[PDB]
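What follows is a single structure, written as C-alpha cells, with notes after it.
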Amino acid sequence: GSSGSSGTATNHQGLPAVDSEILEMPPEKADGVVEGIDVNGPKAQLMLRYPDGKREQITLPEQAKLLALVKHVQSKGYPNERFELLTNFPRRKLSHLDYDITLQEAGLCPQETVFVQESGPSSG
C-alpha cells in the first residue's frame, strides 16, 4: 500500500483599461442614376448570380452598354472595382473587354448567365 499528494499556489492582480463604444458618426448613402423605358425588340436575358448564394434574373437590351448590367449589380450591392461579373461559358470576365460596348459585344446575348464574383485589388 502507498499514497501521498500535495500542492499550493497563490496570485492576485488586475488593472483597468480604456475602450471606445460610441462611433464618430459614420457616413451612409445609397443611390445612383435611373434607367428604364424598354425598347421594342429582342432583349438579352441575364441571370445575375450573387456569391452570397442568392440569384436574380433580369432583362436588358442587346444595345445596352455592359456598364448598364454592371451598374445593376452595382446598385444591387456589388461594386465592380470590388466584385467582378462573369459569364457561363466561355468564362469571360465582363470588364477587360469594355463597357462602352453592347450587351452583345460583352457576349451576353441573347441569353447568358451573369455570375457575381469577388475581384482582387483592381482586376488582380
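Residue 1 is the first one shown; counting continues down the chain.
Yeah, the Cβs are placed from backbone N, Cα and C, and that goes for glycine too.
What Swiss-Prot lists as domain 'UBX' is 39-116, and the listing cites sequence analysis. According to Swiss-Prot, the mutagenesis experiment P90 to G (Swiss-Prot position 459) carries this note: Abolishes interaction with VCP/p97.
In the three-state DSSP classification, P90 (mutagenesis position) falls within coil.
Within the domain 'UBX' (39-116), the DSSP-based counts of helix, strand and coil residues read 12 helix, 23 strand, 43 coil. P90 (mutagenesis position) has a Cβ environment of 6 other Cβ atoms inside 10 Å.
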